Structure formats: C-alpha cells, structure tokens
Amino acid sequence: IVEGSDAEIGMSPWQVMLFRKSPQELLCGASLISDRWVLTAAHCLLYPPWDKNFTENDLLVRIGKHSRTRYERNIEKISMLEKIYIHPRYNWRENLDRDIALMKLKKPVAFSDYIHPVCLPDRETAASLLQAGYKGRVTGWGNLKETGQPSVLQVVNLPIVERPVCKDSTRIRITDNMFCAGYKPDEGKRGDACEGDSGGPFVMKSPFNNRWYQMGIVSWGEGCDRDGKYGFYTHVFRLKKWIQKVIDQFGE
Amino acid sequence: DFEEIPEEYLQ
Amino acid sequence: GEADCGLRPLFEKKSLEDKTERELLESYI
Ligand SMILES: Cc1ccc(C(=O)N2CCC[C@H]2C(=O)NCc2cc(Cl)ccc2CN)[nH]1
Ligand SMILES: *[C@@H]1O[C@H](CO)[C@@H](O)[C@H](O)[C@H]1NC(C)=O
Ligand SMILES: [Mg+2]
C-alpha cells in the first residue's frame, strides 16, 4: 500500500495473507467470506508470464494478522487449502479480466475479535455504492513504494473513478468486470495498492445497514501510485453468479 | 525476513 | 458466517468507530 497508514487492531478482520511455504514469503492478500471460503485474485495463483502456477500444497492462508513478518501467537490462525478454484474465463493473456479465485479451507476457521468474514454485495448494495466519488478501503502488506515493506497491515481509503477517466488513463482494454480507484493528479491526496497487495479486498461500509461489503479485489496497475494512473479492481458483484455456483457445487 | 511458524502447518 | 458478516467485533459489535470510516460515509452522497 502506497501513502497509507497502519491499520488499527481488528480494523480489517476479514484480511487474509496468502503465504508461500518455501521460500517463506508473502504472496498476496485475500479475504475471508465464510468459515471455509477465502476470496483472492486469480493472478495470485496462476500467472504464466511470471511462471506462477501454485497448487494447494504450496500455500498457507494466515488469518487474523496484523504484523507482516511476525508469527502472531494466540491471534493469527494458519489454515491449509483443500482446493483452489480459478474463474474459467480468467484472462491472464491480455488485461487480467475476471481476476478472481476461491480457496476452500481444509478445516473451518474459528471466528474471534481478529477473524470475521466480510459481506458480499447483492445487486442493490452494488448499484447504490459502486459510484464515482464514493470511497472504498484497500488493505494489504504489499510494497510501500513502486521502486520498502511495512511492519504492519496498511490501510488506504480511495475514491471510485468514472469509467471514461479509467479508460482514458491507459492503453489497456478495461472491461465491465473491472472498476478503477484512486485520486486524480488535481485532487492533492494520493494512495494506491502495490505489488503484494493483490487479492486483498476493496471494501465499503454500507450507510444503510452499517455492514462492510467487499466490492472489489486488488488486481492491477501500471506501477504504484503514479500520477494520472489508477488502481484496477475485480468487480465482485459482476462475478457473484460464479462465486455462488462454486460455493453451491463444492459445499460451504 | 519472516519469523518461523510452527511445524504442524508446514507438513 | 453470512448472518453476522461485515460487523467487526472490535468496532460495529461494540458501537466503536475506526479513525477513518467517517471519510467513507462523507463520500456517500
Ligand atoms: C500494466 C500491468 C500488467 C500487469 C500488471 C499488474 O499490476 N500485475 C501483474 C501481475 C501482478 C499484478 C500487480 O502488480 N498487481 C498489484 C497492483 C494492484 C493495483 Cl490495484 C495497483 C497497482 C499494483 C502494482 N502494479 N500491470
Ligand atoms: C498449472 O498446473 C497444472 C498442474 O498442477 C496444469 O494442469 C495446468 O495446465 C497448469 N496451467 C498452466 C496455464 O500452465
Ligand atoms: Mg494515481
């Protein structure tokens, strides 16, 4: 996270760390959506340009964390993966279209003060909140700068950007399965996600029922926090039919 | 850079 | 847990607000 701040304790209890077993390192972010299901970006698991193709046994999910590198004894919970499900129409070749994956845990995670699921939006919440100017929150343990690494979970609040402004900022083709966020060079404020924050959630607090909803998944950007560039997020609601299909077919 | 984790999860 | 989703034990469950959630609410016009 670039131009963010340290998260408060229990501020993002759905935040999940995707952790590589060997060498021991942070791979990505992810989010807890039930006691058995974790949501992340498909590119965190499969990205052939970088020779990335992780299998279940290669990874651990660490839930309830705050410190990036420390083992947070009696707080964090470490879970093993039962199965990885990548969107069948995930487009790693061009623009990371449908950058979404689900991970089913071997055992259910016990909820606590530091571990709690985020909601998934329904059509009404998405239509009400996914609007230009409305701000969401991005969290992660990723790089602090494009060209170092934080001691604890970082947080940044960022405004959703108008689709024409998103499209005009880049040469990449932007799809309806993406939305973009960040400040315009003229706004004065800064911030973005960066490498290592992918798979993490873009959340919004509904002013109707006071619950936190995961509207986006940290996906891609041209660098980190560049003027005139924006961060791109997977549109969770647009891919909810796939989410529900996977959960309905492979059990909750 | 990462503090070691219990072996029960690494196996 | 769908029923209780998105309600934080250290915040919403205790009617405590975090330091920057007000910035999100203010943006929802
Ligand atoms: C122009 C372009 C092609 C691919 C990427 C990209 O961002 N990738 C390729 C695979 C990993 C992912 C990444 O770095 N995501 C993190 C990220 C996410 C966001 Cl929202 C903003 C910036 C960044 C940092 N580039 N960007
Ligand atoms: C990823 O690995 C699996 C084996 O675990 C293989 O079947 C699959 O074809 C690989 N995908 C790519 C795109 O390399
Ligand atoms: Mg920018």
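By Swiss-Prot numbering, chain B shows 55-65, in order.
Each residue, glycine too, has its Cβ placed from N, Cα and C.
Feature annotations, reproduced from Swiss-Prot:
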type: MUTAGEN; residues: B:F56 to Y; note: No effect
type: MUTAGEN; residues: B:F56 to I, L, T or V; note: Strongly decreased affinity for thrombin
type: MUTAGEN; residues: B:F56 to A or W; note: Slightly decreased affinity for thrombin
type: MUTAGEN; residues: B:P60 to A or G; note: Decreased affinity for thrombin
type: MUTAGEN; residues: B:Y63 to A, E or L; note: Slightly decreased affinity for thrombin
type: MUTAGEN; residues: B:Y63 to V; note: Decreased affinity for thrombin
type: MUTAGEN; residues: B:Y63 to F; note: No effect
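When the C-beta distance to chain C is held to under 8 angstroms, none of the mutagenesis positions B:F56, B:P60, B:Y63 remains. The mutagenesis positions near ligand 1, defined by a Cβ under 6 Å from one of its atoms, do not include any of B:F56, B:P60, B:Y63. The number of other CB atoms found within 10 A of the CB of B:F56 (mutagenesis position), across every protein chain shown, is 14. Around B:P60 (mutagenesis position), no same-chain residue six or more apart in sequence has its CB under 8 Å from its CB.
For the pair B:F56 (mutagenesis position) and B:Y63 (mutagenesis position), the Cα-Cα distance reads 15 Å. Long-range neighbours of B:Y63 (mutagenesis position) (same chain, six or more residues apart, CB within less than 8 Å of its CB): none.
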